[PDB]
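Student: My structure is below; once you've seen it, I'll send some questions.
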Amino acid sequence: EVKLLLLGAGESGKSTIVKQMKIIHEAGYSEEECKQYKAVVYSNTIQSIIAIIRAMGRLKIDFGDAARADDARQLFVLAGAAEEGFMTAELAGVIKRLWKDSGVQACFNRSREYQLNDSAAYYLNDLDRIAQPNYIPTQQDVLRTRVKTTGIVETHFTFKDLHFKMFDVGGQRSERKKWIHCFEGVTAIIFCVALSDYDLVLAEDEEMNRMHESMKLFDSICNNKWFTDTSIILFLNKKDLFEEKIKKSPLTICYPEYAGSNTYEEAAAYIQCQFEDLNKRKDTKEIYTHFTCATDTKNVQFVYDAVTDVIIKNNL
Ligand SMILES: Nc1nc2c(ncn2[C@@H]2O[C@H](COP(=O)(O)OP(=O)(O)OP(O)(O)=S)[C@@H](O)[C@H]2O)c(=O)[nH]1
Ligand SMILES: [Mg+2]
């Protein structure tokens, strides 16, 4: 048996790694399982367009076309259905027209100023597909869903003849007090960091930079004497979102002394060193760092293969 524990701040990608284990090692989500996620996809979609519409009020952004005001009204009249797992053609049309509005887009592109699901664009750009009658979520749709984890999720799978018990816990501040319930008999910790968090603030506190919060947690876990003999794996996750963001959002928002360019390789490396430097015992404790896109099954497959071999060599 191998006990793996996923840790990291909220929305760092822990629960998405869990889903990937089912897809990679257990033949994925069945049709009945996918259908269970349909209301989650619909809920994520409605909540995302609504969050942008709410932000337009706060930031004082007009619709590009005045005709959208009536669509916005109809959005709330019709939203109830999607919350129950149904999306009518009329609702889809309302959301589609809203999503294409230049005012809504302006607000979308300022999402760091409020709280918006990372998968907002993914679902909203695929409205024609997901609004289909008899729509059944794909594996990617399932991977892209967002539900805050409360309590402790335990998943089992077999890989390279090892029986893995993977534990997943909530990362938001309210759930941190529960991490200690998972601390016994841990073979390895996979600590997830959202690379794209560098310019965001906490949903639970708008004065706290998300990445600074991540750093504090990693510092605490990595250097905890309880975990001296526990393999510490660092997933610098959301590399796909990071690659896009680094082009246009300065890393100095997070790290004032960053002197490199607005490019993926230099900035990614700099963030890696910031986290690895928190290790107070560099000669006696190794950190196994990987850059990941948790929603990308192929990337996770190869990364997780490499991680597993490390775990086999070091703990078994
Ligand atoms: N584009 C992209 N999206 C990702 C990536 N990793 C996770 N996500 C998405 O981000 C959202 C949050 O991921 P999730 O797995 O729920 O984080 P969590 O760490 O479990 O969050 P919590 O339970 O502590 S609140 C999900 O919608 C998920 O699909 C990634 O690498 N790239
Ligand atoms: Mg989770």
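Swiss-Prot numbering applies to chain A: residues 33-348, in that order.
So how was this one determined? The header says X-ray crystallography, 2.0 Å.
Note that Cβ sites are derived from N, Cα and C of the backbone, with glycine treated the same way.
Pulled these from Swiss-Prot:
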- 43-48, 150-151, 175-178, 200-204, 269-272, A326: GTP binding site (BINDING)
- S47, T181: Mg(2+) binding site (BINDING)
- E43 to A: Mildly impairs receptor binding; mildly decreases basal and receptor-stimulated GDP exchange (MUTAGEN)
- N149 to I: Inhibits interaction with RGS14. Does not inhibit interaction with RIC8A (MUTAGEN)
- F189 to Y: Increases basal GDP exchange rate; no effect on receptor-stimulated GDP exchange (MUTAGEN)
- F191 to Y: No effect on basal GDP exchange rate; mildly decreases receptor-stimulated GDP exchange (MUTAGEN)
- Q204 to L: Expected to have lost GTPase activity; inhibits the forskolin-mediated increase of cellular cAMP levels. Does not inhibit interaction with RGS14 at centrosomes (MUTAGEN)
- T329 to A: Increases basal GDP exchange rate and inhibits the forskolin-mediated increase of cellular cAMP levels (MUTAGEN)
- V332 to A: Increases basal GDP exchange rate (MUTAGEN)
- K345 to L: Mildly impairs receptor binding; mildly decreases basal and receptor-stimulated GDP exchange (MUTAGEN)
Student: Of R176, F189, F191, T329, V332, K345, which recorded positions come close to ligand 1, meaning Cβ under 6 Å from one of its atoms?
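Tutor: Cβ < 6 Å from ligand 1, in sequence order: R176.
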Student: When DSSP states are folded down to helix, strand and coil, where does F191 (mutagenesis position) land?
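Tutor: For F191 (mutagenesis position) - judged by DSSP and reduced to three states - the answer is strand.
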Student: A 10 Å Cβ contact count, applied to the binding-site residues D150, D200: which residue has the minimum?
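Tutor: Sparsest of the binding-site residues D150, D200 by Cβ contacts within 10 Å: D150.
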Student: If you measure C-alpha to C-alpha, which of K46, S47, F191, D200, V332 (recorded positions) come within 10 angstroms of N149 (mutagenesis position)?
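Tutor: Of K46, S47, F191, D200, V332, within range: none.
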Student: For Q204 (mutagenesis position), find which of the recorded positions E43, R176, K270 come within 10 Å, Cα to Cα.
Tutor: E43
Student: Measure from the Cα of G203 (GTP binding site) to the Cα of every one of the mutagenesis positions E43, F189, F191, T329, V332, then give the nearest.
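Tutor: The answer is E43.
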Student: Fewest other Cβ atoms within 10 Å: which of the recorded positions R176, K270, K345 wins that one? Let me know.
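Tutor: Output over recorded positions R176, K270, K345: least Cβ neighbours within 10 Å is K345.
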